[PDB]
Structure formats: C-alpha cells, structure tokens
Protein chains: 4
Amino acid sequence: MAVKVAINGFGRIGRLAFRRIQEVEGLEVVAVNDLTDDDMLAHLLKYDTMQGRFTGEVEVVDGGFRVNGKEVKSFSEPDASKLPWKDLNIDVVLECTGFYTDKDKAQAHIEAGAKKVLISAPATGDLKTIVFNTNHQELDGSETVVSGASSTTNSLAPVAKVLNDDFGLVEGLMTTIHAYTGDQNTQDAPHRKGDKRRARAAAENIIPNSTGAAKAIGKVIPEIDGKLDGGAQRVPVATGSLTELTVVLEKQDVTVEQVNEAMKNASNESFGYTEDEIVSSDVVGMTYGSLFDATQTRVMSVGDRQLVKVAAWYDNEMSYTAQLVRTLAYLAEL
Amino acid sequence: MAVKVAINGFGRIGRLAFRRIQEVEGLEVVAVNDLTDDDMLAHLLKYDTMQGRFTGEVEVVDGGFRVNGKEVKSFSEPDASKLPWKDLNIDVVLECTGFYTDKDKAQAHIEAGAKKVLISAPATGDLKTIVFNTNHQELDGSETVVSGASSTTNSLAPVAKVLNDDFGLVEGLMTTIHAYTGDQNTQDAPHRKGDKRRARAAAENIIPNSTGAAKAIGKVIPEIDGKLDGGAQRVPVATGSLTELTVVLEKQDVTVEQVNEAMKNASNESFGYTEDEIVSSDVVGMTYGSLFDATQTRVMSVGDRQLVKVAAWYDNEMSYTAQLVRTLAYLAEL
Amino acid sequence: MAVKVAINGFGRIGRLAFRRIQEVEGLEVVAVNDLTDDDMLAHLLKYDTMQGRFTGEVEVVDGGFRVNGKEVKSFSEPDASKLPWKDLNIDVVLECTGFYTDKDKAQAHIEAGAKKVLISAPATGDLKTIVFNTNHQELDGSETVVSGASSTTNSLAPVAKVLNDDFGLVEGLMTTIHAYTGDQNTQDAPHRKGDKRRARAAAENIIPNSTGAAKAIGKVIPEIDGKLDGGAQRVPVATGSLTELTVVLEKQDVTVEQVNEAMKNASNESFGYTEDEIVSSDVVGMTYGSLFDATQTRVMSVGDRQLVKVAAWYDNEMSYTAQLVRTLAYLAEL
Amino acid sequence: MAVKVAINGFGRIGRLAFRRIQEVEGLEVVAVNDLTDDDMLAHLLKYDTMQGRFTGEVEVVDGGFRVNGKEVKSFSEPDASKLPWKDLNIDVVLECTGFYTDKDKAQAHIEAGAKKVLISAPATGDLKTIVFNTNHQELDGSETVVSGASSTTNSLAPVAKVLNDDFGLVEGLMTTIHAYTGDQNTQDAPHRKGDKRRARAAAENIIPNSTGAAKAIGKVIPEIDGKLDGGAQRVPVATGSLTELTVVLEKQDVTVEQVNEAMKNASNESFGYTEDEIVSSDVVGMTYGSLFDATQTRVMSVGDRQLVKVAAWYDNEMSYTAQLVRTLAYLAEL
Ligand SMILES: NC(=O)c1ccc[n+]([C@@H]2O[C@H](COP(=O)([O-])OP(=O)(O)OC[C@H]3O[C@@H](n4cnc5c(N)ncnc54)[C@H](O)[C@@H]3O)[C@@H](O)[C@H]2O)c1
Ligand SMILES: NC(=O)c1ccc[n+]([C@@H]2O[C@H](COP(=O)([O-])OP(=O)(O)OC[C@H]3O[C@@H](n4cnc5c(N)ncnc54)[C@H](O)[C@@H]3O)[C@@H](O)[C@H]2O)c1
Ligand SMILES: NC(=O)c1ccc[n+]([C@@H]2O[C@H](COP(=O)([O-])OP(=O)(O)OC[C@H]3O[C@@H](n4cnc5c(N)ncnc54)[C@H](O)[C@@H]3O)[C@@H](O)[C@H]2O)c1
Ligand SMILES: NC(=O)c1ccc[n+]([C@@H]2O[C@H](COP(=O)([O-])OP(=O)(O)OC[C@H]3O[C@@H](n4cnc5c(N)ncnc54)[C@H](O)[C@@H]3O)[C@@H](O)[C@H]2O)c1
C-alpha cells in the first residue's frame with residue numbers, strides 16, 4: 001500500500017529521516033545501507049544525543065532490524081551500484097552518505113534498480129534543487145535524481161522570497177551561525193578535504209567556513225540568481241543554527257514592522273514565525289524548515305539609504321529532515 | 001615614579017589587567033579590591049582556565065598577597081567611596097566591577113582619594129571613550145574619569161576607520177560572534193537584569209544579544225556617528241570573538257584586494273593583520289585589540305551596487321585588556 | 001479535592017516539578033514564588049535548554065500566569081514568612097530555593113500558613129530524609145517538614161540497599177561524575193560560598209567537589225550509617241550524571257552476574273535496570289530515580305579478597321524531580 | 001651527533017612530540033610522515049587549540065617544511081615498510097599513528113631502515129612497556145621495538161608504586177575521568193571499531209569506556225600484576241584528565257597524612273605533587289607524567305577495615321608526550 005524507500009547512509013540525516021517517516025503514512029523504509037553492523041545501526045537509532053530516545057521499539061534480527069514490528073533490511077555495501085534495489089522494488093532512495101552528491105554519481109542507485117533518488121544535500125549536475133513550500137511545485141514527476149538542497153538553503157529560501165516579492169531584492173550578504181557537524185574533527189587533525197578550518201577541534205572554536213547556500217539560491221529562486229552570497233561560522237552547539245541576512249531593497253522607507261508582517265503573512269508548515277526571545281536549543285527537534293525571528297529584525301537608515309537585516313532559526317538536523325521528507329512524499333506521489 | 005594603580009574588581013578584566021601590568025614598566029598595582037577573601041584572590045590569579053597558569057609566584061600574606069616579591073594590599077569593600085585611596089596615593093583606579101560604569105558613580109574613587117579613574121567598559125556621563133591607537137590622542141591629561149570602551153568597540157574602531165577613510169562609509173551593520181561571559185547564567189535561570197536571553201545556559205546555546213558597540217562607535221569616531229548598528233550572538237566558547245561588519249561605501253568598483261591592502265597598511269600594535277585560516281582559540285591571549293582577517297573579506301556586486309563585508313578577531317579578554325592597559329599608561333603619563 | 005501545592009523557587013527543580021505535577025492527578029500548583037517577574041517565569045517554563053519545550057500552553061495574566069487554562073498565582077517575596085499561604089490554603093510547599101535547607105528555617109512556610117513543607121535538598125535539623133521506594137514508608141503523616149534528599153542520594157540509595165541486603169555491606173567509596181549546576185560559575189570568579197573549585201568555569205573543567213550523599217546515606221538507610229563516603233567530579237554536561245560505587249562485601253565469591261541479577265530483581269518505577277551501552281544524554285528527561293547500568297559492574301578478586309564496583313545513571317534534574325513529586329504525592333495523601 | 005628521529009603520524013601526540021624535541025638537545029626530527037599535504041601539516045603545527053601557538057616559525061618548503069631554519073622532510077605514505085628510513089639514516093621512529101601498536105606490525109619501520117621504534121601507545125607482542133621514572137631502567141639498549149605505554153598508565157604507575165612500596169597493595173579499582181580524544185566522533189555516528197559508546201557525540205556526553213591501563217600495569221610494575229583494574233569516563237574537556245584509584249592496603253591504621261607524605265617523598269620530574277585545589281584546565285600543557293593531588297586523598301575506616309582513595313592529574317596530551325620524549329632520549333642514548 002506504501003511507497004518503498006531505501007535509506008543510503010544511516011547517518012544523522014538518514015536516521016532522523018527514518019524517524020520522520022514513521023510519522024507519515026504512505027511511506028515505508030524497507031532497507032537501509034551503511035558501512036557498519038546491525039548492532040551499531042539499531043543502537044544509533046534507539047539513542048540520539050540531541051534528538052532524544054527513539055519513541056518506539058528496536059531489536060536486531062536476521063536480515064537487519066525490526067522497528068515496531070516492521071522489518072527493515074540492512075546492508076553494508078559502499079558501492080551503491082551493487083545494492084539489491086531492483087530485487088526489493090525500491091521507489092525512492094534517500095541518498096544521505098555525502099558521497100553521491102552528483103547526478104551522474106547518484107545514477108548508481110538507478111542502475112541498481114531504484115526508480116528515483118532524492119539526495120540530502122546540494123548536488124552538481126542536471127537536476128532540480130528543491131526547498132519544500134518554496135519551489136517543490138517545479139517537480140513534474142519525470143525526475144529521477146533530485147536534490148533536497150542544504151539545511152541553510154531551506155532556512156534562507158522562504159526568507160529571501162518574501163524579501164524579494166514584497167520589497168524587491170537588490171543584493172544581500174548572509175552569515176549562518178551554524179552548529180558543528182560530522183565532517184568537523186573532534187581534535188585538531190588532518191582534514192580529509194584539506195580544509196584547514198574544518199580540521200580544528202569542533203567543540204572548542206568559532207570556525208569560519210564556506211557554504212554555497214546563498215550563492216546557489218538561484219537554483220531554488222531563479223529571479224534572484226546571483227544577488228546573494230555569504231558564509232558560515234561553525235560554533236560549539238551540537239545542533240541548531242541561525243541565518244542572518246543583510247540586504248538592500250528597492251522599496252524605500254522600509255520599517256521593522258513591514259518586514260516582520262510580510263514574514264508572518266507567508267508563514268506555513270515550512271516557514272514558522274516567532275516573537276519570543278528564543279535561543280538555539282529551543283529549535284532542536286523542530287519541524288519548520290525555517291523559523292523567522294521577528295525579535296532580530298533591524299533597519300539601518302542613513303538619509304534615503306537602508307540596510308535591512310533579518311534572522312531565521314533552523315535545526316540543521318530535524319528542520320532539514322522534515323523538509324526532505326515532505327519533498328520525498330511529494331516526489332513519490334507523482 | 002612608578003604609576004600607582006588600584007584595581008577595583010579582581011574579575012576577568014581585573015586579573016588580566018594585573019597580569020599585563022607585570023609586563024609594563026612604569027606601572028605598579030599596589031592594591032586590589034573585590035568582594036572575597038585573599039585566598040580566593042590569590043588562587044584565581046595563579047589559575048586561569050583559558051589564559052593559563054600565572055607565570056610568576058603568588059603567596060597569601062597579611063595585608064593581601066605577595067606577587068614576585070612585591071606586596072599587593074587587598075580590600076573587601078563594596079562601597080568604593082570608603083576605599084583607602086588617598087592613604088595609598090593611588091594615581092589611577094582601573095574600574096572593573098561592572099557597577100561603576102558611569103561618570104557620576106565612578107566619581108566615588110576620586111572622593112576616596114584617587115587622582116583618575118579608567119573604566120573597563122562603556123560608561124554613561126560626560127566622559128571620553130577611548131580606543132587606543134584610534135582616538136587616545138583625544139586625551140589631554142585633564143580628564144579624571146575615562147572609559148576604555150568595550151571589547152567589541154576595540155575590535156571594530158580600527159576597521160571602521162579604514163573603511164571610512166579609504167572608501168567613504170555610508171552605512172553598515174555589525175554582528176559579533178562573541179564568547180560567553182560572566183554575566184550569562186550557567187543554567188537557565190532568572191537573570192538579574194531581566195534579559196530572557198542572558199538567562200539561558202551559556203555554554204549550550206547560540207544566544208542573540210544586544211551591544212551598543214556599533215551604535216556608540218560615534219563616541220570614538222565622530223565622523224561616522226549614527227552610521228553603524230548591530231548586535232551579538234553569544235556562543236559556547238569561553239573566550240575569543242569575531243566581529244563581522246557589512247557596509248555600503250561611496251567609492252565604486254571596490255575589490256577584496258583593495259579592502260585587504262588598506263587594512264594591512266593601517267596595521268600596528270593594536271590592529272593586527274592575518275591571511276591565515278585561523279579559528280577563535282588561535283586568538284586567546286593575543287594582545288592586538290583587533291586582528292583583521294583577510295580570508296573573510298567579501299564583495300557583493302550587482303550592477304553598480306556593492307556590499308562589502310569584513311571580519312576581525314579579538315580575545316574579548318586579553319585584547320581588551322592589552323588596549324585598556326595601553327590607554328592606562330598613556331593617561332597616567334600626562 | 002486536589003492537593004494545593006505552592007512552589008517556592010521556580011528554578012530548575014521548581015519548574016520541572018511544575019511540569020511533573022501536570023502529569024499527576026490529585027496535585028495542583030496554585031502558586032509560585034521567586035525573585036523575578038511573570039514574564040521571566042512564564043518564559044522559563046515554556047523554554048528549557050536540556051528538558052525541551054513545555055508541551056502545553058503558557059500565557060502571562062494578571063495575578064501570575066495561565067497554564068492550559070488553569071491559573072497560577074505568582075509572588076516576588078524573598079522572605080517566606082510573608083507569603084499568603086494561609087490565604088491560598090496551601091497543603092504543601094515545595095521548597096526549591098536552596099535557602100531554607102533546614103527545619104527551623106523552613107518553619108517559615110508553616111507560620112505563613114502552609115500545612116507541610118517538602119524540601120528539594122538535604123536539610124539539617126530534626127526531620128526525615130526521604131528517598132521514594134527506599135524509605136518513604138517511614139512517613140506517618142504527622143511530619144510538617146520533610147527533605148527529599150539530593151539527586152545523588154536518590155541515585156545511590158536503591159543500589160546501596162541491594163548491596164547490603166544481598167551481600168552484607170562492609171564499607172564503600174563513591175564518586176559521582178556529575179553534570180554542572182547553577183551554583184557553579186560561568187567563568188572563573190569569586191564564589192559566594194568561598195569554594196575555590198565551584199569558582200571555576202563550569203563548562204570548561206573537570207571540577208572535584210564535595211557531596212554529603214554517601215556520608216548522609218545513613219539517614220535514608222540507617223543500617224549502613226557511616227559505611228559510605230565519597231565525592232563528585234563536576235563535568236561539562238548541562239544535565240545527566242553517573243554514580244560509581246566501590247565496596248567491600250561480607251559474602252565471598254561474588255560475581256558480576258550475581259550483583260547484576262540482584263539489582264534487576266529490585267527494579268521498579270524508581271530503580272531502573274539496563275544492559276545497553278548508553279551515555280549521559282540518554283538519561284536526560286528520564287523518570288527513574290536511579291538507572292542501574294549492568295554493563296559497568298566489575299569484581300576485582302585477589303585471593304579471597306574482593307572489591308565490587310557498580311554504577312547507576314540519573315538525570316540530576318528530572319530523576320530527582322520524579323522522586324520528589326512521588327514523595328510529595330505520598331506525603332500529601334496521609 | 002644528534003639522534004635522528006622520524007615521526008610517523010603527525011597527530012596530537014606526534015606534533016607535540018615535535019614541540020618537545022625542540023626543547024631537548026641531542027635529538028632532531030628529520031622526517032615526518034602522515035596522510036596529508038605539507039600545507040596541513042605546517043598549519044597544524046603552528047596552530048593548536050588547547051596547547052597554544054607554536055612559539056618558533058614554520059614555513060612550507062620543497063621537501064616538506066622548515067622549522068626555525070631546520071628542514072624537516074615530509075612524506076605521505078600509509079605503508080610504513082615503504083618509507084625512506086635507511087636513506088635518511090633514522091635512529092628512532094616515534095610511532096604515533098595508532099595503527100602499528102604491535103611488535104610485528106611496527107617491524108615495518110625496521111625493514112624500511114630505522115634502527116629502533118618507540119610506539120606512543122600500549123602495544124601487543126614481545127616488547128617492554130615503559131613509563132619513565134618508574135621502569136625505564138629496564139631498558140638495556142638491545143630493544144628494537146618498545147612501547148611508551150598510555151597516558152593513563154603514566155598517570156597511574158608512580159602512584160601505584162608508592163602505594164605498594166610503602167603500604168603493601170592488596171587490590172584496587174581505578175576510574176579515569178578522561179578528556180575526549182580523536183577516536184571519538186563529533187556527532188553520534190557509526191564507530192569504526194564498533195564501540196557503541198565511542199560512537200557518540202564526544203563533547204556532549206559522559207561516556208563510559210574501557211582502558212587496559214590498570215589491567216596492564218603489571219607490565220610496568222610486575223610485583224602488582226593482576227592487582228588493579230578499572231575503566232574510563234570520557235567527558236567533554238578537550239584535554240586534561242584525572243585518575244582516581246581506590247585500594248585496599250596491608251598496612252593497618254593508614255591516614256591521609258601518611259599517604260600524602262609518601263607521595264611527596266617520591267616526587268620528581270615525572271611525578272609532581274600539589275596541595276592546591278586545581279581543576280583540569282590547570283594541567284593543560286604540563287610536563288609531569290602524573291600530578292598527585294593531595295587535596296583528594298580519602299581514607300574510609302570501619303573498624304579495622306580501610307579503603308584508601310587517591311587521585312592524580314595528567315594532561316593526556318602533554319604529560320604523555322613529555323614522558324614519551326624522555327623515554328626516547330634514554331632509549332637513544334644506549
Ligand atoms: N546538519 C546536517 O548534519 C545536515 C543537514 C542537511 C544536509 N546534510 C547532508 O546530508 C548528508 C549526510 O550528512 P550527515 O550529517 O548525516 O553525516 P553522517 O556522517 O552522520 O552520516 C553519513 C553516513 O553515511 C555513511 N556512509 C558513508 N559512506 C557511505 C557509503 N558510501 N555507503 C553507505 N554508507 C556510507 C557513514 O557511515 C555515515 O553513517 C551530507 O551531504 C550533509 O551535508 C547534513
Ligand atoms: N570579555 C569580558 O569579560 C569583558 C571585556 C571587556 C570589558 N568588560 C567589562 O568589564 C567589566 C567587568 O567584566 P568581568 O567579565 O571581569 O566581570 P567579572 O564578574 O568576572 O568581575 C567582576 C568582579 O568585580 C567584583 N565586584 C562586584 N562589585 C564590586 C564592588 N562593589 N566592589 C569591589 N568589587 C566588586 C566581583 O566579585 C568580580 O570579581 C564589565 O563592565 C564588563 O562589561 C568585560
Ligand atoms: N541538579 C539540580 O539542580 C538539583 C538536584 C537536586 C536537588 N537540587 C536542589 O534544589 C534546590 C534548587 O536547585 P536549582 O538547581 O533548581 O537552583 P536554581 O537557582 O536553578 O533555582 C533556585 C530558584 O530559587 C529562587 N530563589 C532564591 N532565593 C529565593 C528566596 N529567598 N525566595 C524565593 N525564591 C528564591 C531563585 O531565583 C531561583 O529561581 C537546591 O536546594 C538544590 O540543591 C538541585
Ligand atoms: N590523549 C591522547 O591523545 C594520547 C595520549 C597517549 C597516547 N595516545 C596515542 O597516540 C596515538 C595517536 O593518537 P593521537 O591522539 O595523536 O591521534 P591523531 O589521530 O591526532 O594522530 C594520528 C595521526 O596519524 C595519522 N595516520 C593514521 N594512519 C597513518 C598511516 N598509516 N601513516 C601515516 N600517518 C597516519 C593521522 O592522519 C593523524 O595525523 C594513538 O595510538 C593514541 O593511542 C594519545
């Protein structure tokens with residue numbers, strides 16, 4: 001009765017996508033693939049430092065593990081092209097390893113027998129990059145490989161859309177104060193990709209770092225292509241992040257109240273709105289893709305010239321996951 | 001002939017001031033006042049979590065404690081007007097309690113017999129706010145109460161001065177990714193000043209917060225008064241901070257290379273320059289008031305319209321202290 | 001009907017006790033007293049760094065705040081003897097301020113009009129110290145002031161009981177690897193109680209510290225009075241803790257299997273048992289007073305002489321709170 | 001004249017060994033091997049999060065990098081047997097990768113041309129395990145592969161030796177509250193060795209874990225073989241650690257003062273002694289292999305039966321390094 005999903009890469013995004021799917025009828029994870037044994041997989045599903053204990057029940061069985069009575073098959077195959085996808089009748093592969101972030105590379109799941117692939121990151125190649133409730137409408141059903149964009153792109157897109165539609169975006173710059181992730185080192189050490197900053201002890205530093213979110217926003221919102229750029233500061237929280245966006249607008253005597261109200265009007269399941277003076281732990285586990293913070297809006301006016309700054313929270317884990325899973329469900333139903 | 005200094009408030013800034021002063025001939029700390037016993041004071045001078053073990057030798061004696069043979073008298077008097085300053089012949093009080101951040105209030109150290117008061121923070125009232133090597137030249141020696149501004153003002157002033165002198169500052173917005181400080185709570189709890197953000201567990205959160213640095217920059221650099229504003233995100237590192245500044249300039253085809261070179265030309269003892277991909281812990285204990293990071297410069301250009309972003313590191317503790325003590329020496333020598 | 005509860009001190013234990021009480025029929029919080037405004041109180045109930053967002057709905061109203069339709073009155077009176085307890089018909093005051101940890105002092109709630117006082121810490125004076133499901137049976141209903149003991153006493157008591165009942169306890173030593181609490185400083189600073197270790201940056205240090213739990217265990221379990229002692233290492237996690245107990249027994253050829261089985265047999269609502277390789281974050285928010293961890297049991301045998309070590313987890317916040325509220329319910333129903 | 005050292009694995013122990021060797025005449029590092037480029041290597045030697053900026057000057061050159069005028073050749077060869085050791089005339093390889101912790105495996109450096117190998121961890125096979133100033137005297141000069149033991153063994157040995165020599169060791173149990181290391185994950189994720197605890201976010205958890213230090217102590221002190229065991233709690237500090245040891249002694253009316261005095265009498269360059277109430281950050285960068293903390297001694301006495309507990313600090317990085325390099329110097333000079 002259900003769309004058959006396989007999760008490639010049972011990592012933070014992979015396991016949290018598994019949890020979200022439990023809460024979404026019509027979708028079923030029938031297989032999981034990673035580089036480890038069932039014991040570890042089952043254990044990291046039950047127990048989660050920031051996101052809390054898994055609510056149901058998990059036991060290691062023969063082909064894999066059993067979750068709330070349902071069997072999930074598991075695999076330990078680093079080369080996606082060799083996975084038993086045709087055999088298991090996979091509708092969509094959720095690509096969450098970080099190693100298949102390209103159309104041509106992801107094509108391996110298709111050869112292996114899956115109908116479609118949704119990648120949990122920005123991907124190179126000829127494919128659509130989708131932020132749910134910003135541009136998922138651009139999917140027609142004939143896509144075989146699709147990108148879910150990044151946590152940061154999902155935090156930013158709905159914000160940038162409102163700024164542009166309601167005020168006219170001229171240009172802007174972005175900083176995300178971002179929680180540290182699995183690709184930072186625990187202690188100062190060689191970094192696999194040669195990045196001298198990601199090399200550094202993650203939980204002991206403010207670490208400047210690059211991100212394509214603002215540069216590659218034009219893939220989600222074409223009419224503002226090339227008008228945004230920026231970076232990240234990785235800081236010592238384990239999850240939870242904040243996007244600051246500083247912009248020049250066409251409209252002229254813009255106020256705090258006008259920007260805030262425009263944001264509230266656009267609010268939905270993916271784009272939240274708050275006036276509470278919250279902090280990063282308050283968003284851990286939240287399912288908005290972006291939580292716009294009216295307490296942080298600022299307008300600098302000197303004569304007729306204005307800079308407008310806004311800020312939106314996101315749980316780079318669960319917020320991205322909730323968006324990814326919504327896009328999965330929409331993609332599957334075409 | 002040594003300048004006699006009393007330190008009011010043997011806290012982070014006060015103890016580090018003491019340490020710096022050991023390295024500057026012509027200055028001598030003769031007394032220290034706080035709310036605690038000698039044992040605690042000596043102990044917190046010897047041992048320092050972020051700044052390391054005190055290099056010299058410290059032992060508790062009768063009137064206070066003895067540092068490398070020299071006696072320091074200590075007091076436990078919360079009412080500054082009751083301190084034996086006239087008796088000890090104090091030239092300058094370094095006011096570091098956080099409770100006398102006002103000209104009229106700080107006047108109490110004068111009544112008590114000190115010649116001058118230097119306040120380790122922004123201060124209200126009719127006084128000069130001094131960032132060394134930006135506007136210390138404004139001191140004429142007739143001042144009795146002076147502000148050394150904030151760690152953030154010191155990180156920003158030299159950057160804003162260059163931007164304005166070389167390019168013409170129209171407007172800008174600031175964000176400091178800032179280490180947590182002693183006025184944040186360890187755990188979520190009522191906050192003394194009623195700030196619902198500073199109330200939250202300091203080491204577990206990205207905490208938005210206000211700062212007057214950018215707004216009160218016009219006190220250090222009058223020709224850009226009212227052209228900057230911004231705030232802070234307090235994050236979980238124990239010291240070390242970064243100021244990001246996003247600006248609109250009058251000059252028109254501005255490049256990364258031009259902005260970077262202009263900063264390098266202004267470098268000195270207070271304003272450092274780096275091209276290394278450093279992170280926050282790399283600036284702990286440094287003595288530049290501001291370390292400009294060329295790796296972080298960005299120029300957004302859409303048609304003829306540009307935004308320019310730059311960033312400068314500072315150890316909110318030691319950088320500010322090194323500036324404070326430079327201003328102290330200069331103020332005393334007039 | 002409902003037992004009327006007032007909470008004195010709406011801090012970590014106070015707010016979590018409020019939360020627990022929402023889930024326990026027959027109990028109702030009708031008043032709350034602290035040193036802050038309603039805005040702050042409401043806000044700290046909604047938002048909680050380690051414990052998560054309050055599930056219901058909270059709004060500031062006239063006399064205090066409204067939680068899920070029910071009105072809670074709030075007060076800002078530091079002197080308990082002046083609280084309107086007689087007026088509000090208070091059955092039990094939950095004493096959670098940390099400032100009335102003595103029978104004579106807590107007597108102030110009684111004069112003010114409350115029938116009974118339950119203190120959320122160890123307390124001096126002529127009173128019973130109660131760990132639920134170890135010695136709550138010692139309450140007869142004529143008590144007016146009772147102590148709920150400490151988070152550590154609650155972690156230890158059920159473990160010590162089994163060891164003594166099943167094996168004969170000769171002597172032991174204890175260490176709790178304990179999350180940092182609100183009475184530790186954010187940065188190195190004078191400590192109010194003069195403790196040179198609690199003075200130190202909480203989230204940056206392993207900090208040895210005292211605790212009476214093991215020494216004052218004989219108040220909960222008289223038959224082993226004087227046979228235990230030990231201390232704490234406060235470490236940088238915001239909540240969640242682990243007690244290690246090393247003991248000499250009378251019984252002779254003791255095994256890991258015998259100790260673990262004996263603990264399983266004693267398990268209930270208050271004393272959990274696990275064989276999973278969990279870590280501290282997994283116990284955040286848990287409601288057992290003590291979670292025995294079988295994976296950590298060790299027996300050292302040299303000839304006929306044995307040391308036995310065991311370890312039990314506890315969320316120093318929620319685990320203590322669940323125990324406190326169980327004891328409150330039992331105390332009230334007599 | 002100078003002993004020629006190659007460092008295999010330019011990691012935390014490898015780079016700090018490099019730093020220590022700068023301070024020790026008669027040793028020279030002439031080559032370094034790792035899995036990364038020179039740019040990374042030089043960069044991680046200049047900047048160190050916990051240990052501070054490298055004091056000298058480092059530049060990337062042709063064959064590797066230049067440190068204070070001296071050339072160090074660098075290699076990127078994961079298979080030790082293929083390194084140019086015979087060609088560079090290597091006297092001792094410092095084995096610091098974590099992958100050659102066995103006599104037979106390490107034998108690859110010897111084939112490659114090195115005369116001797118010192119391994120920076122416990123190692124399996126027929127070799128001596130050496131804690132400097134406890135059993136380095138056991139080296140005769142004919143050894144080709146030697147283990148420098150672990151940081152924990154180095155913290156424990158000199159303590160255990162005094163306890164046994166002066167009191168008679170019957171049995172004991174150990175816990176090290178230990179800083180997190182580079183083999184812990186930044187976020188909950190599959191762990192390469194299948195350890196479900198080491199899999200967990202390092203900087204957010206108290207993580208129980210095994211260590212052979214106490215079990216394999218009999219390799220360093222054979223007369224107490226089989227008398228000690230225990231484990232670790234990994235906690236969120238980035239370096240700095242504490243060993244707690246609980247013991248039963250033959251000597252009967254043992255006091256705190258007797259134990260502390262006995263420790264003081266054994267103090268030297270490897271075994272320090274303190275009566276100050278220090279915390280973990282106070283030992284970062286220290287060069288004692290073990291710092292005995294008299295403030296933490298405890299004696300539980302019930303009738304004639306006593307438990308004795310003691311505690312010694314160590315910087316698991318710099319302490320182990322200082323010991324390792326002392327053993328390297330001694331080994332080389334035979
Ligand atoms: N905040 C975030 O962590 C976040 C947010 C949005 C998107 N993403 C993206 O999601 C992807 C996954 O990220 P993550 O943070 O969960 O990382 P993660 O490291 O936690 O998970 C990666 C997992 O993939 C497994 N894996 C690696 N190579 C594999 C192979 N080739 N075959 C099968 N399994 C393999 C690893 O064992 C690991 O479990 C990345 O592209 C990342 O940018 C991450
Ligand atoms: N990064 C920083 O901490 C930083 C940087 C620049 C400026 N400042 C400013 O310097 C001031 C102090 O900062 P801090 O972080 O050192 O605070 P802190 O709490 O560490 O130090 C304050 C000290 O003053 C003592 N004290 C309080 N009232 C007193 C009184 N009435 N008489 C004598 N002693 C008293 C306290 O016991 C404590 O030792 C504040 O104004 C702060 O804004 C702080
Ligand atoms: N892990 C824990 O936090 C924990 C565990 C077990 C027991 N306890 C005990 O619970 C008590 C409180 O602990 P906490 O950690 O929640 O501390 P906390 O500071 O978080 O809470 C104390 C609250 O009491 C308020 N308060 C202080 N004095 C008051 C007064 N005179 N009248 C009314 N309100 C006052 C404070 O403003 C604060 O809101 C302490 O006795 C503590 O030892 C704490
Ligand atoms: N507290 C401590 O960190 C500490 C204390 C005592 C002993 N040790 C031991 O020292 C060893 C290294 O520990 P670390 O903490 O420095 O870890 P680390 O990961 O920082 O260092 C390991 C280094 O070796 C490199 N490497 C791995 N395989 C290699 C190969 N085959 N060829 C060349 N380079 C290779 C890695 O790139 C890395 O640079 C471990 O065995 C550890 O047990 C560590």
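Our numbering is plain: 1 for the first residue shown, then up by one each step along the chain.
The backbone N, Cα and C atoms fix where each Cβ goes, and this holds for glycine too.
The feature NAD(+) binding site is assigned by Swiss-Prot to B:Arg12, B:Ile13, B:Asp34, B:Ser120, B:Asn316. Sequence-distant neighbours of B:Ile13 (NAD(+) binding site): residues of the same chain at least 6 apart with a C-beta under 8 Å from its C-beta are B:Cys96, B:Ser120, B:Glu317, B:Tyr320, B:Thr321, B:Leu324.
What Swiss-Prot says about the mutagenesis result for B:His178 to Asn is this: Loss of dehydrogenase activity. In three-state terms derived from DSSP, B:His178 (mutagenesis position) belongs to an extended strand segment.
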Query raised in the report: binding-site residues B:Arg12, B:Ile13, B:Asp34, B:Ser120, B:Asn316: which sit with Cβ under 8 Å of a chain C Cβ?
Result: B:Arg12, B:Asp34
Query raised in the report: If you skip the near sequence neighbours and keep only those at least six away, which residues in the chain come within under 8 angstroms of B:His178 (mutagenesis position), Cβ to Cβ?
Result: B:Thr152, B:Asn209, B:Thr211, B:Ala232, B:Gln233, B:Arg234, B:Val235, B:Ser241, B:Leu242, B:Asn316
Query raised in the report: Among the recorded positions B:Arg12, B:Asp34, B:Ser120, B:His178, which have a Cβ atom lying under 6 Å from any atom of ligand 2?
Result: B:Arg12, B:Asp34, B:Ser120
Report summary line: Ranked by how many other Cβ atoms lie within 10 Å of their Cβ, the binding-site residues B:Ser120, B:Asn316 are led by B:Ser120
Query - Assigned conformation of B:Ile13 (NAD(+) binding site) - DSSP reduced to three states - result: helix
Report summary line: Widest Cα pair spacing in Å over the listed NAD(+) contacts B:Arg12, B:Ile13, B:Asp34, B:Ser120, B:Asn316 is 21
Report task. Restricting to the same chain and to sequence separations of six or more, state which residues have a Cβ under 8 Å from that of B:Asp34 (NAD(+) binding site). Result -> B:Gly9, B:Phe10, B:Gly11, B:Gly14, B:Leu41, B:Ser74, B:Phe75, B:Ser76
